[PDB]
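Here's the structure we're looking at; comments come further down.
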Amino acid sequence: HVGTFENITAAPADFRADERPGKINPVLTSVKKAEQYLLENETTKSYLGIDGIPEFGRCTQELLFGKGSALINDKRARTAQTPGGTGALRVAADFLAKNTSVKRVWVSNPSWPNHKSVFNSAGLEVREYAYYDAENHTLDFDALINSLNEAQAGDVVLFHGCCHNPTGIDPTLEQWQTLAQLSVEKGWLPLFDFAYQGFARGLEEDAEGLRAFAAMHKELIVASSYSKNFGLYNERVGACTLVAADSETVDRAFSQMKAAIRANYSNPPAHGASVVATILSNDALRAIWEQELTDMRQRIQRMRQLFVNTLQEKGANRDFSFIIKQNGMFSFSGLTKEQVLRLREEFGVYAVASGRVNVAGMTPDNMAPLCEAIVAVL
Amino acid sequence: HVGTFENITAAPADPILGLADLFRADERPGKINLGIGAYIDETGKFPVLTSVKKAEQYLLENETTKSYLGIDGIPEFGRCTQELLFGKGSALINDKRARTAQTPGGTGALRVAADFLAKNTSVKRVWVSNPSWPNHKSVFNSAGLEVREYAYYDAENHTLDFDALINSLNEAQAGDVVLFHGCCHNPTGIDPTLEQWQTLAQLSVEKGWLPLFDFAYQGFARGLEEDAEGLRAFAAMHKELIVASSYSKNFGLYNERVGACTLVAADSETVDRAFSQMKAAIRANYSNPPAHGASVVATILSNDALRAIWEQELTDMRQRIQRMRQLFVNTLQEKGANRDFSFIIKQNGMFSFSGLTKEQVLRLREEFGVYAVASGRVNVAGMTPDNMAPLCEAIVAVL
Ligand SMILES: *Cc1c(COP(=O)(O)O)cnc(C)c1O
Ligand SMILES: *Cc1c(COP(=O)(O)O)cnc(C)c1O
């Protein structure tokens with residue numbers, strides 16, 4: 001008989017091996033405290049509900065919309081704990097494809113590559129809208145508006161809550177508000193990918209764009225992640241939050257969302273979400289975490305400044321000031337594929353061929369050799 | 001405009017989780033939960049195993065990072081999984097024909113296998129036993145596959161209709177997937193004998209089926225190595241098969257979502273090519289798997305001493321369920337049940353088809369606060385010497 005696995009096609013590809021001296025690319029204290037508390041107080045591993053820990057959902061909605069939000073008081077939002085932000089995006093995609101007339105999702109160009117594959121996995125067409133002005137390293141707002149002209153009512157338009165991946169360029173509050181007005185007028189269904197809350201300016205300031213939409217819309221979806229702002233990457237801690245016009249509608253929709261989860265992974269992993277709930281619902285433990293998050297934010301910004309300065313010190317004629325204005329861990333360096341290729345093979349400095357760099361991996365000890373490598377390929 | 005969510009139809013009730021939520025809300029104190037498969041101790045608790053608590057303490061004091069695992073998870077987790085499934089020194093491991101991905105539970109392993117097949121092969125159909133775990137159909141349909149049923153259970157005699165099983169599976173074509181329960185068939189508890197397994201493997205290789213093994217209860221039938229004999233008979237013959245296994249129950253790690261999806265192909269090149277598409281299907285689902293539960297499982301299986309504590313804990317779970325099965329039958333007789341319940345002794349695992357009708361199951365819940373699945377399936381692992389008497393009284397009252 002012919003083998004089923006014979007007609008399968010290899011998967012195109014998405015360091016670690018090369019032994020060259022000096023190649024260039026931890027758990028939070030609050031998380032360790034939380035885990036200790038769980039080790040000695042947990043008495044069972046019984047299945048969570050399909051939607052996970054209820055307190056995890058309450059604290060998620062408060063982070064997204066603000067304590068006392070009209071969405072919370074009117075009980076218009078339902079939150080399911082999911083395996084990571086990615087898992088939240090997949091659950092939303094399966095829910096939309098199975099239960100609604102949604103067939104088309106619009107994502108920024110450029111964007112996180114996994115957006116298209118997650119929505120495609122549910123049979124949803126993914127279109128791109130304009131976003132990045134590579135000339136000025138700014139948000140091309142005019143082109144963004146123009147390119148969303150063909151997004152029909154009932155289409156999903158995906159927005160990054162803050163720290164746009166990969167450009168690090170976010171709409172201003174006024175741009176957010178303009179987008180919120182336009183979104184209501186054209187009947188779009190907003191979906192926010194909110195994976196870096198707290199890494200731009202702060203917890204509350206980073207949710208301003210989402211809350212501008214939340215104030216205008218009857219319906220929206222938020223796929224949030226705690227992988228980065230809690231350092232809980234491999235524990236897979238995220239949330240998919242549904243918002244509808246009223247309590248009866250969101251509950252009706254949320255039961256089909258839970259049906260989509262049941263047929264995917266059944267119920268979500270507890271450990272990571274318990275940590276987050278333990279921290280968020282404890283005043284002193286939350287104060288510790290919030291300070292760790294502020295520390296992380298300021299360190300990245302500090303490295304952004306040092307990166308720019310050392311590029312100049314080491315003789316770069318190109319102006320990299322735009323790195324200071326960009327938010328989060330990722331910025332487009334502006335290096336060509338041919339310039340990135342050299343860094344990988346000729347300097348042990350590894351970056352994506354698109355020239356995206358990860359400020360997280362920069363330190364005061366590797367900054368000098370790193371910048372000396374970049375100035376060489378310029 | 002009109003809201004996108006305005007016309008969504010409410011989802012129907014889950015046959016298992018629908019009753020579970022209802023049990024959580026029940027006001028009566030004597031309520032008894034015989035619904036969802038979860039091991040309980042005689043103290044009325046669903047405890048964490050001691051082996052697990054020790055491993056969790058090790059992780060707490062030694063883990064220095066939470067950085068993403070690979071798409072396929074912890075390497076040592078995959079190797080220990082293949083040892084349990086196929087046995088240390090198997091030809092599949094030495095020939096490097098097997099690739100394992102850590103998944104969120106055995107359910108997640110089923111969906112990953114289903115997505116992988118739906119998106120990378122010509123598979124359109126999955127054959128599932130009648131009866132079977134209710135969520136099998138939901139998992140396969142959501143990935144785009146049809147679900148067909150093949151004969152299995154003799155209700156009147158409480159046995160496995162092996163002849164009806166083979167005849168029904170003649171409608172299955174080459175390239176179609178056939179799902180087999182490794183051990184402790186859900187919900188009947190009736191597993192094929194080794195000779196019956198070897199006949200299915202023989203017949204499977206001939207018809208060209210793609211065996212899919214759901215292996216959620218390894219160790220609860222007779223023993224770790226013994227419970228894998230059916231699978232290993234298929235492995236010795238087939239060039240290709242898939243195994244979705246779970247550690248939720250044999251490690252008591254239900255809510256950490258610890259499972260594995262293992263691909264087996266003819267040679268190392270074919271499995272690696274197929275496995276790259278499995279990882280792609282995983283990337284577009286949950287990206288990478290949760291570490292805590294799998295780290296616990298890997299830590300236990302890799303330490304000889306810690307493994308011994310666990311394998312003794314598992315052994316204590318298996319034979320305590322065996323003691324409840326015997327007590328269940330003996331108490332039914334003492335409480336006035338006239339019919340023969342001896343078939344319950346022959347059944348393996350946590351679950352047993354009690355023969356109760358849908359209406360009788362409804363009565364138990366409303367009038368007696370005893371919660372079973374509408375199929376008549378009962379969770380023997382939820383019975384205790386203390387709740388056995390009231391639950392048997394309730395059952396006899398509705399007979
Ligand atoms: C990292 C990232 C995600 C996924 O986060 P996880 O919780 O690890 O799944 C989603 N969207 C963006 C933009 C990201 O950068
Ligand atoms: C319980 C069960 C599962 C689910 O295993 P999880 O690890 O909880 O996802 C899968 N298959 C069968 C037959 C089961 O009984």
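The chain as shown is numbered from 1 upward.
When the header is checked for method, it gives X-ray crystallography, 2.2 Å.
Here the Cβ of each residue, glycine as well, is placed from N, Cα and C on the backbone.
The L-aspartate binding site feature in Swiss-Prot is assigned to B:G37, B:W133, B:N186, B:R377. Look at B:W133 (L-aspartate binding site): DSSP puts it in coil. Long-range neighbours of B:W133 (L-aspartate binding site) (same chain, six or more residues apart, CB within less than 8 Å of its CB): B:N186, B:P187, B:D214.
In Swiss-Prot, a mutagenesis experiment is listed as B:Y68 to F or S (Swiss-Prot position 65), annotated with the note Slight changes in activity. Sequence-distant neighbours of B:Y68 (mutagenesis position) (same chain, 6+ residues apart, CB-CB distance under 8 A): B:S287, B:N288. Under the three-state DSSP scheme, B:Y68 (mutagenesis position) falls in the coil class.
Here the Cβ of B:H136 (mutagenesis position) has 22 other Cβ atoms within 10 Å, regardless of which shown protein chain they belong to. The note that Swiss-Prot attaches to the published mutagenesis B:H136 to N (Swiss-Prot position 133) is: Decreases to 60% in maximum rate of the overall reactions in both directions.
Record note (Swiss-Prot), mutagenesis B:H136 to A (Swiss-Prot position 133): Slight increase in maximum velocity of the overall transamination reaction between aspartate and 2-oxoglutarate. The unchanged residue is displayed.
Other Cβ atoms within 10 Å of the Cβ of B:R283 (mutagenesis position) number 19 in total over all chains. Per Swiss-Prot, mutagenesis B:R283 to V (Swiss-Prot position 280) is noted as: Reduces first-order rate constant over 25000-fold.
For B:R377 to A (Swiss-Prot position 374), Swiss-Prot lists a mutagenesis experiment annotated as follows: Reduces first-order rate constant about 10000-fold. There are 26 other CB atoms within 10 A of the CB of B:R377 (mutagenesis position), with all protein chains counted. DSSP assigns B:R377 (mutagenesis position) to a strand.
What Swiss-Prot notes for the published mutagenesis of B:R377 to F or Y (Swiss-Prot position 374) is this: Second-order rate constants are reduced by >5 orders of magnitude.
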Subset of recorded positions B:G37, B:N186, B:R377 within reach of chain A (CB-CB under 8 A): none
Chain-mates of B:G37, B:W133, B:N186, B:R377 with C-beta within 8 Å of site centroid, L-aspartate: B:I16, B:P187, B:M350, B:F351, B:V373
Where the C-beta lies under 6 angstroms from ligand 2, the matching mutagenesis positions among B:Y68, B:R283, B:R377: none
Nearest of the recorded positions (B:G37, B:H136, B:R377) to B:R283 (mutagenesis position), judged by Cα-Cα distance: B:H136
Recorded L-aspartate binding residues, B:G37, B:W133, B:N186, B:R377 - maximal Cα separation rounded to whole Å: 11
Three-state secondary structure, B:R283 (mutagenesis position) (per DSSP): helix
Fewest other Cβ within 10 angstroms of its own Cβ, chosen from the binding-site residues B:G37, B:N186: B:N186
Between B:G37 (L-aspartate binding site) and B:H136 (mutagenesis position): CA-CA distance (Å): 15
